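Undergrad: Dropping the structure in here first, questions after.
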Amino acid sequence: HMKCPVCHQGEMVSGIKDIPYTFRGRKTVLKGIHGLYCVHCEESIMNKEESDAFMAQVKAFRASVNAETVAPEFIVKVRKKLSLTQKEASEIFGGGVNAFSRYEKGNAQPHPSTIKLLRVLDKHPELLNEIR
Amino acid sequence: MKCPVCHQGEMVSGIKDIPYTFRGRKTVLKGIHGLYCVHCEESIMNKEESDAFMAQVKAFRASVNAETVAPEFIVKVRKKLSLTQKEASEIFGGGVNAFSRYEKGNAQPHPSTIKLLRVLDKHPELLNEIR
Ligand SMILES: [Zn+2]
Ligand SMILES: [Zn+2]
């Protein structure tokens with residue numbers, strides 16, 4: 001019987017839980033996480049091994065988001081390579097009104113498909129007619 | 001003639017740009033001839049004027065509607081790329097169950113995913129660039 005050291009009310013019981021996690025505007029569920037969990041406030045306590053498993057999953061998610069994400073500077077370059085204004089690019093690639101104005105200030109993440117479309121248009125500027 | 005809606009304004013012949021929203025998409029219908037109330041902007045359009053107006057309304061509805069892709073088309077492109085739905089979901093985005101719902105018609109892909117799938121339908125080899 002260990003009492004939760006955060007809420008000081010509930011009991012910590014060992015279990016396996018799926019943990020929601022958001023990083024750089026991307027969401028995931030960290031699946032099958034072993035640890036002690038407070039029945040009252042859901043605070044988690046992980047031993048050395050459990051923490052290793054958890055952090056490997058967290059860091060694999062971060063690595064993948066970072067590799068997929070593109071710099072504001074890349075977005076501008078691809079847009080300028082296509083001689084598009086921010087408004088035309090938002091319309092052509094997607095994202096809504098002011099999408100590219102926000103993307104280029106580093107103030108928003110494009111949808112994964114917008115990023116990928118940008119990556120393809122970077123290498124294939126001739127495809128612009130197919131998407132406009 | 002007095003305006004038949006507000007009863008406190010004269011209807012005058014003119015031309016106006018009329019904003020119009022359809023399925024949450026906004027446009028301005030340009031150069032619409034009609035009688036317009038000076039007070040409340042109620043419009044009265046004769047047959048000929050209504051046909052012109054409705055032809056713009058309908059051309060805008062049709063282009064908005066046509067942005068949607070047949071779920072059949074989504075299956076066509078996916079099979080074509082030798083991808084499962086789990087993989088497509090991971091590649092194109094939308095979430096864990098994305099592509100299963102698209103092909104049942106229970107969800108619409110993001111506009112960029114549609115564009116990316118239309119591009120890939122014509123040039124399926126480019127997947128290897130963004131996989
Ligand atoms: Zn607690
Ligand atoms: Zn009136």
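Per the header of the entry, the method used was X-ray crystallography, 2.2 Å.
Note: Cβ is positioned from N, Cα and C throughout, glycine not excepted.
Straight out of Swiss-Prot:
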type	residues	note
BINDING	B:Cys3, B:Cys6, B:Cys37, B:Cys40	Zn(2+) binding site
DOMAIN	B:74-127	domain 'HTH cro/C1-type'
MUTAGEN	B:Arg61 to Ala or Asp	Decreases DNA-binding, decreases thermostability of MqsR-MqsA complex
MUTAGEN	B:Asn97 to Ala	50-fold reduction in DNA-binding
MUTAGEN	B:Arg101 to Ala	10-fold reduction in DNA-binding
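Looking at the shown structure, what environment does each listed feature sit in?
TA: Mapped onto three states, the DSSP output places B:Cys37 (Zn(2+) binding site) in strand.
DSSP assigns B:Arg61 (mutagenesis position) to a helix in the three-state reduction. Counting every protein chain shown, the Cβ of B:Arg61 (mutagenesis position) has 15 other Cβ atoms within 10 Å.
Sequence-distant neighbours of B:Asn97 (mutagenesis position) (same chain, six or more apart, CB under 8 Å from its CB) are B:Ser89, listed in sequence order.
Taking a C-beta cut-off of under 8 Å and a sequence gap of six or more, B:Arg101 (mutagenesis position) has these contacts in its own chain: B:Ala107. A helical conformation is recorded for B:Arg101 (mutagenesis position) in the three-state DSSP classification.
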Undergrad: Take the C-alpha atoms of B:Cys6 (Zn(2+) binding site) and B:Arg61 (mutagenesis position) and report the distance between them in angstrom, rounded.
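TA: That comes out at 29 Å between the alpha carbons.
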Undergrad: Select one residue from B:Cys3, B:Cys6, B:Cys40: among these binding-site residues, choose the one with the most other Cβ atoms within 10 Å of its Cβ.
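TA: When each Cβ's neighbours within 10 Å are tallied, B:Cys3 leads.
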Undergrad: Going through the recorded positions B:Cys6, B:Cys37, B:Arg61 in sequence order, which have a CB under 6 Å from an atom of ligand 2?
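TA: Near ligand 2, sequence order: B:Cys6, B:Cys37.
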Undergrad: Using the CB centroid of B:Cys3, B:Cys6, B:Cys37, B:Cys40 as the Zn(2+) site centre, which other residues of the same chain sit with their CB within 8 A?
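TA: Same chain, not in B:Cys3, B:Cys6, B:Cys37, B:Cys40, Cβ within 8 Å: B:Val5, B:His7, B:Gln8, B:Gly9, B:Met11, B:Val38, B:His39, B:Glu41, B:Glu42.
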Undergrad: For B:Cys37 (Zn(2+) binding site), what residues in its own chain, 6 or more apart in sequence, show a Cβ-Cβ distance under 8 Å?
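TA: When sequence neighbours closer than 6 are ignored, B:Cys37 (Zn(2+) binding site) has B:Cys3, B:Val5, B:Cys6, B:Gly9, B:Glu10, B:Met11, B:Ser43 within Cβ distance under 8 Å.
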Undergrad: How many Å separate the Cα atoms of B:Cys40 (Zn(2+) binding site) and B:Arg61 (mutagenesis position)?
TA: 26
